[PDB]
Amino acid sequence: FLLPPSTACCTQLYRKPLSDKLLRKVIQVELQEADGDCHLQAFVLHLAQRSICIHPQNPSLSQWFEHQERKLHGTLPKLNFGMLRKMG
């Protein structure tokens, strides 16, 4: 059981605040669309070895917007996540 890249249809959620240590290995943030990909919405984090499913309303994802902006060596995708930006 693993969530395949860009195949995010998580019916389950981890719901834990992820460790920043492992976060520095989360090269991607993949949005589970509530229709465009799966039948529900989720913010799941794509590590370089795995993907974890997070509840859209989760501080770990919001903090990750801050953290990813200062981590990942400076490599990020085109995420216009301005609807959250810590305010989620």
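Throughout, chain A uses Swiss-Prot numbering, with the displayed residues spanning 25-112 in order.
Backbone N, Cα and C atoms are what each Cβ position is placed from, and that goes for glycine too.
Listed in sequence order, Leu71, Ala72, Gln73 are the same-chain residues six or more apart from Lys49 (mutagenesis position) with CB atoms under 8 A from its CB. DSSP assigns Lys49 (mutagenesis position) to coil in the three-state reduction, placing it in neither a helix nor a strand. Experimental mutagenesis at this site is recorded by Swiss-Prot as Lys49 to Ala, annotated: 9-fold reduction in binding affinity for Link domain of TNFAIP6.
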